[PDB]
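Presented below is the structure to which this report refers.
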There are 2 protein chains.
Amino acid sequence: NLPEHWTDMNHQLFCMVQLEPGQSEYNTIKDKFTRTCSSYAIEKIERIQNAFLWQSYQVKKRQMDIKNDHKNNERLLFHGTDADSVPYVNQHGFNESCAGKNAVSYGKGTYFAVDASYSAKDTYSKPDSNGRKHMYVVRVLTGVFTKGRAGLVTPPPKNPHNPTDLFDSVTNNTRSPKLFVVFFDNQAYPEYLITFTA
Amino acid sequence: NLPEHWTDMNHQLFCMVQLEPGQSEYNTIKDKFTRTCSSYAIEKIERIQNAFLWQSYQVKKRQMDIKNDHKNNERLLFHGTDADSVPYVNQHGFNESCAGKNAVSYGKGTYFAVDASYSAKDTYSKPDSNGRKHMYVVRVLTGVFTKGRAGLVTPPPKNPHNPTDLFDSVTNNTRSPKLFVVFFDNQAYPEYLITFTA
Ligand SMILES: NC(=O)c1cccc(N)c1
Ligand SMILES: NC(=O)c1cccc(N)c1
C-alpha cells in the first residue's frame, strides 16, 4: 500500500518529511522545478506522506487504468498556493474553493500547471512579506482529456449520446496543454511541497 | 470486494437490478420508506450496482472507522431528485450541483434526509407530468457530526486549535437530526432507487 520510500510514520496518518539537499530524491524534484524555474532559490523540499489521500488516489488510478484500458493516465504537474492554504492541502488535498482560481476559465474545478513557472506567478504562489512562496508537485489523473470551457462543472461527455461517460480532465489546448482541470476528489495527490523565494 | 448479494455484472462496471416485490430485499427497503411514506405507492425498487463508487466509498468508510476508532460512522438516509439527474447519480453519485439544494442552509454540500417523507417533497423528488417521483436510499458516512450553518464549504474543526481535524458531516440539530450534509466525494453511496407516485 504505502510507497516503499516513505519513512515509518509511527502510527500517524500524515507527516511531512524534509528531503536532504544534494541527495537523489531532492535532486529529482528540483530538476522538475528548475526546468522552467532555475532562477528561483529553493529553501526546502518536503515529501508529503498522507496515507488516506494516497490510498484514495491509488484506488481512483486503478479504476481509471481499468476504464481507459491503458496506464497513461497520470501526469506530474504543479500548483502554487498561499501559505494559509498549505496546512489544509497537506491534510485534505485540493478543493475548488482554494485551488480553483484562474485567469481564463476552462471549468469550475481544481487547476494544475504543466510548467512550474506558471504556478510560480504571485497570483498563485502568493508571496508573504519576505517573498516566501509555496508550490506543490502533484500526481494528477488527467486520463483522457478534451478542451475545457467556462462554466463546466464536470468534464464533458466523450460522446454526447452517452452523457454519463466522461472525459477524465479538461485542458486549455489538447495539442499543447499548459494546464489541466479536474472535477472530482482523489484525482490529485500532493506529493512534494517546494518552499522557494525570488 | 463487491457485495455478495449483487448479481454477476458480466464485466460491466455498473448496472441497475430491479428487485422482485414480495421478496426479502424489496421488503427491507420498502419498510424503510413506508416508515414515513406508507401513503405512497412504489412502482419499483432498483439495486444500484456501481463497482467504482462502491470501492471508493468502502475505502473512505475504512478510513473513517480507523480515524474515529469506532464503526458507528454510517447511516442509511434518503435523497429525492428529479428524473433528469438520475442517470448521472447512478453512475457518479451525488455532487453539490445536483444534490445541494435546500430550504435552510447548513452548508454548501450534498444533503440527505433521515426520513423518506422529507425527500418525498416535490421540491426534491420533482414529479414529472404523470406524478412519477424518484428517491434514493443512500449509505452515508456521517461519522462524527456537529450543527452546520450557512456558508460552510467544509465541516468545522472539532477543535479550533487544530483547524484541519474536521467533523465528518454537519446536521440541522445534533440531538434530533433530520438531515445531514457531507462535503467530500465518496461519503455517499446510492444503494437503491425507489420510483414511486402519489
Ligand atoms: N494554482 C496554480 O498553480 C495554477 C496552475 C494552473 C492554472 C491555474 N489557474 C492555477
Ligand atoms: N434532496 C433531498 O432529498 C434532501 C434531503 C434532505 C435535505 C435537503 N435539503 C434535500
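Following Swiss-Prot, chain A shows residues 481-678, kept in their order.
In case you wondered, yes, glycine gets a Cβ from its N, Cα and C as well.
Lifted from Swiss-Prot, the feature list:
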MUTAGEN   A:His559 to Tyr  Abolishes catalytic activity
MUTAGEN   A:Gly560 to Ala  Slightly reduces catalytic activity. Abolishes activity; when associated with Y-559 and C-604
MUTAGEN   A:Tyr604 to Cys  Reduces catalytic activity 20-fold. Abolishes activity; when associated with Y-559 and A-560
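Taking all protein chains in view, 25 other C-beta atoms sit within 10 angstroms of the C-beta of A:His559 (mutagenesis position). Packing around A:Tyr604 (mutagenesis position) is summarised by its Cβ count: 22 other Cβ atoms lie within 10 angstroms of its Cβ, all protein chains included. In sequence order, the mutagenesis positions from A:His559, A:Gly560, A:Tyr604 that place a Cβ under 8 angstroms from a chain B Cβ amount to none. Same-chain residues at least 6 positions away in sequence with a Cβ under 8 Å from that of A:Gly560 (mutagenesis position) are, in sequence order, A:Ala593, A:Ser599, A:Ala600, A:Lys601, A:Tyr604, A:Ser605, A:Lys606, A:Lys613, A:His614, A:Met615, A:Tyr616.
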